[PDB]
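All remarks here apply to the structure that follows.
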Amino acid sequence: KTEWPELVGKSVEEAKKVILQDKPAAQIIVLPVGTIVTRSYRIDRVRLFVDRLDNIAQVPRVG
Amino acid sequence: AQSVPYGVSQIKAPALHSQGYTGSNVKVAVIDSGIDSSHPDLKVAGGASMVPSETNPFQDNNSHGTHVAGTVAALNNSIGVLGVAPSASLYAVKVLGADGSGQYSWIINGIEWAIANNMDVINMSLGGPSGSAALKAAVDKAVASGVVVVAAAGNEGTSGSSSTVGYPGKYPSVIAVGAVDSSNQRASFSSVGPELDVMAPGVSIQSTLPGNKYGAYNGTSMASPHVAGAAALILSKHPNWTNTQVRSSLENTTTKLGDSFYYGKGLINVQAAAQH
Ligand SMILES: [Ca+2]
Ligand code: NA
């Protein structure tokens with residue numbers, strides 16, 4: 001399990017619950033949509049890209 | 001003692017060091033989170049920060065930039081690691097904050113600074129899922145001006161027949177670099193698609209880390225500086241070659257691996273590229 005298509009325009013908390021209630025040690029980070037990020041791949045990390053409505057805009061993904 | 005990380009030998013950089021070619025006087029901008037200039041195994045020649053609240057490019061609050069810079073150019077001495085191009089002049093062009101993110105206009109401003117200061121090679125270990133007219137313009141102008149431009153392909157794996165290469169790697173003007181392991185096998189995370197150009201080591205790569213540390217990282221971020229460093233080696237042996245020639249010498253001398261959709265032209269070989 002490496003990506004959560006199923007997390008759509010779900011809220012912050014629904015994404016945090018599903019992901020933790022699936023990957024306990026997740027280091028979760030919320031960042032704006034439309035930013036550039038490093039391309040390191042870290043198995044612990046799930047970056048969450050939100051709109052100005054605090055909803056998930058893009059498929060969340062391990063790394 | 002000094003260790004040679006396996007990726008530096010896999011690309012054959014030591015054969016060039018053995019003829020006296022190590023990057024001397026070639027200017028490499030690492031456009032990233034900054035570089036820890038007080039690292040004992042690094043020499044930073046200059047820099048500028050585009051990040052409005054972190055104005056020191058010589059302080060790396062993330063760790064990413066410093067690790068990328070050690071792959072390019074960790075010094076040849078009796079400590080730590082050894083870079084692909086260990087006499088290169090490293091420039092820290094900080095465009096990312098402590099959390100490893102930046103705005104598109106900060107990235108663009110970084111590329112513009114690199115052109116204005118006559119950089120020979122740009123490395124971009126960074127990306128996003130969408131492009132923009134201003135970003136496309138800025139990398140195409142760096143290339144027009146003579147700069148070799150290299151970037152991470154992305155860490156999104158496969159999604160059927162769809163391409164997963166992010167920007168700016170997706171631009172034809174940019175060498176987009178994917179990741180292999182010490183067995184020349186593609187790493188599971190490595191992005192794929194027609195825009196993928198070459199492969200380089202991306203799995204468990206040891207490099208420099210802020211505060212006199214060393215550490216292994218994975219990602220197409222770690223594969224890209226192998227190729228930026230390779231470019232600097234080729235220019236130190238052939239200072240008369242253009243960006244066109246450097247790029248084509250790398251693309252034409254790779255060790256061929258799988259399907260181009262998954263492996264681009266294959267793994268770079270700088271010893272062969274430099275004999276062209
Ligand atoms: Ca060293
Ligand atoms: Na490309």
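Here, residue 1 is simply the first one shown, and the rest follow in order.
Each residue, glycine too, has its Cβ placed from N, Cα and C.
Swiss-Prot annotations:
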BINDING   B:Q2, B:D41, B:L75, B:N77, B:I79, B:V81  Ca(2+) 1 binding site
DOMAIN    B:5-274  domain 'Peptidase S8'
VARIANT   B:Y21 to F (Swiss-Prot position 128)  In strain: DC-4
BINDING   B:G169, B:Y171, B:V174  Ca(2+) 2 binding site
ACT_SITE  B:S221  active site, charge relay system
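Features per Swiss-Prot, on structure.
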{"residue": "B:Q2", "record": "Ca(2+) 1 binding site", "DSSP (3 states)": "coil"}
{"residue": "B:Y21", "record": "variant position", "DSSP (3 states)": "coil"}
{"residue": "B:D41", "record": "Ca(2+) 1 binding site", "DSSP (3 states)": "coil"}
{"residue": "B:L75", "record": "Ca(2+) 1 binding site", "DSSP (3 states)": "coil"}
{"residue": "B:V81", "record": "Ca(2+) 1 binding site", "DSSP (3 states)": "coil"}
{"residue": "B:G169", "record": "Ca(2+) 2 binding site", "DSSP (3 states)": "coil"}
{"residue": "B:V174", "record": "Ca(2+) 2 binding site", "DSSP (3 states)": "coil"}
{"residue": "B:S221", "record": "active site, charge relay system", "DSSP (3 states)": "helix"}
Among the recorded positions B:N77, B:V81, B:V174, B:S221, say which ones reach under 8 Å of chain A by Cβ distance, listed as they appear in sequence.
B:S221
Near ligand 1, meaning Cβ under 6 Å from any of its atoms: which of the binding-site residues B:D41, B:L75, B:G169, B:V174 fit that description?
B:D41, B:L75
List those of the recorded positions B:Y21, B:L75, B:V81 whose Cβ lies under 6 Å from any atom of ligand 2, in sequence order, or write none if there are none.
none
Using the Cβ centroid of B:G169, B:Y171, B:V174 as the reference point for the Ca(2+) 2 site, which residues of the same chain not in that list have Cβ within 8 Å?
B:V139, B:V149, B:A151, B:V165, B:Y167, B:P168, B:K170, B:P172, B:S173, B:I175, B:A176, B:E195
Between B:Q2 (Ca(2+) 1 binding site) and B:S221 (active site, charge relay system): CA-CA distance (Å):
23
Are there residues of the same chain, six or more positions away from B:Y21 (variant position), whose CB falls under 8 angstroms from its CB, and which are they?
B:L233, B:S236, B:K237, B:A274
Cα-Cα distance linking B:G169 (Ca(2+) 2 binding site) and B:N77 (Ca(2+) 1 binding site), given in Å to the nearest integer:
33
For the recorded positions B:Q2, B:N77, B:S221, which one has its C-beta crowded by the most other C-beta atoms within 10 angstroms?
B:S221
B:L75, B:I79, B:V81, B:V174 as binding-site residues, winner by CB count within 10 A:
B:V174
Using an 8 Å cut-off from the Cβ centroid of B:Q2, B:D41, B:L75, B:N77, B:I79, B:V81, can you name the remaining same-chain residues around the Ca(2+) 1 site, in sequence order?
B:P40, B:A74, B:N76, B:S78, B:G80, B:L82
Measure from the CA atom of B:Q2 (Ca(2+) 1 binding site) to the CA atom of B:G169 (Ca(2+) 2 binding site) and give the result in Å, rounded to a whole number.
33
